[PDB]
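The structure under discussion appears below in the form of structure tokens.
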Amino acid sequence: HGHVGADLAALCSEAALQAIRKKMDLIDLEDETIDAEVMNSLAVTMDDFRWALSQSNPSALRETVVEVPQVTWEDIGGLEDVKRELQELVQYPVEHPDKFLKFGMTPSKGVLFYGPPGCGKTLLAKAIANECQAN
Amino acid sequence: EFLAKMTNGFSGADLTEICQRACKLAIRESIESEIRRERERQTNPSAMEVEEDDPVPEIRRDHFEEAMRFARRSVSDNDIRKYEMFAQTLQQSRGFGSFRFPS
Amino acid sequence: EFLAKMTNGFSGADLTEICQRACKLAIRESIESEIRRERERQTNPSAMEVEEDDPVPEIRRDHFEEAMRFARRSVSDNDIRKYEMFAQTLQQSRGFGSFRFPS
Amino acid sequence: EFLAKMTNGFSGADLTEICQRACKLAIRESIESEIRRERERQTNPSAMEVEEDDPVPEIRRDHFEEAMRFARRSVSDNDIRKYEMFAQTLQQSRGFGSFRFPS
């Protein structure tokens, strides 16, 4: 999830090198004039990509990321009161911007969740972003 | 005017919320109507929507009567009592009063 | 569903551990099998391994029933009681309730 | 037996209350029946009460299912944790363990 395009070019290049390296037991240095059999019958497979990805290629990325999330609403079922309130506070000033100016109520600008540690706070805060298709 | 003599010790920043509460409740009734207006079963193209619904063109009374039930005073009685004690810690003619001049 | 009405006051970050616990226990049974599969004494080349063992292709029930015995609630009763006291320190219609309008 | 594996950390003095709660609820249903049994309108003397009502001759299941909703654990998690800390402040073979004798 955290690579850049040049990192993926290096990843593909390292997978090609790994696929060549796994065939150097019969591609020997005494084969001076190289036979073209490997040049049309070698294809990189899945574990070479997994080797080049997991064992090598430290990613050149730490910073923030901007995308829609993907955790849906049925990842934490229930809590319909909280869901209905978040719909009235996030869904409606995006999916219906004109009706807010019919009677002109200014929208709010965010709530403060609070609770015990590990009740799906972040997993709920991503859910309204996934429902609104917002960033 | 009936809201005046019913909310006595409410601060000014509190009854600016209950009108945003009744606004939010009326927007909830408007999107509630627009989620079932397009949900027509046996949707005949005959008898077209030349007459619009227009369910909530303004805030009704029961929107206020429902939003008023979540009213809450922000300042307590102990802090208005604190400021009155600061008004008397201030002087405000802390002394004699009501004297006159010789003729 | 039986795990639902058995773990009542468990936090969401706690029953994400007991499925990692049952996963860890099933991986322990898989490497346990693969440390004795290759430990064949009188290893005849006849009757080859054309039928694989495949001992644990999924988590069984007793992996859960053994991993559930190390379940532990993270949050206490004193902190859920603290947040309920913060909910009542918050207003949530701290006042009159249930009034009506004159006719 | 279903009440056993549903009330885990309840003290013995707490589930002696929920059976007094379900008893109190069934007596409420019995006097509820006897306040409307004698409240017969168009009370004909014909078709006499040779068949009795007998509405609640025992506690039903929904009396328990309604009384269980007011269950409450008396002891907290902090006090059972206090007594376990007193069990380890007590010795209980606080030492070596598992030695043997010379041959």
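What you see of chain A is 404-538, where the numbers are those given in Swiss-Prot.
When the header is checked for method, it gives electron microscopy, 3.9 Å.
Including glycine, each Cβ sits where the backbone N, Cα and C put it.
For A:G521, A:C522, A:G523, A:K524, A:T525, A:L526, the entry in Swiss-Prot reads ATP 2 binding site. According to its DSSP assignment, A:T525 (ATP 2 binding site) is helical.
Of all Cβ atoms in the protein chains displayed, 16 besides its own lie within 10 Å of the Cβ of A:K524 (mutagenesis position). Among the sequence features in Swiss-Prot, the mutagenesis site A:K524 to Q is noted as follows: Impairs ERAD degradation of HMGCR; when associated with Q-251.
Quoting Swiss-Prot on the mutagenesis of A:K524 to A: Impairs catalytic activity of RNF19A toward SOD1 mutant. Does not inhibit interaction with RHBDD1; when associated with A-251.
Listed recorded positions (A:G521, A:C522, A:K524) with a CB under 8 Å from any chain C CB: A:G521, A:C522. Listed in sequence order, A:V474, A:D478, A:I479 are the same-chain residues six or more apart from A:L526 (ATP 2 binding site) with CB atoms under 8 A from its CB. The Cβ of A:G523 (ATP 2 binding site) lies under 8 Å from the Cβ of A:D478, A:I479, each of which sits 6+ residues away along the same chain.
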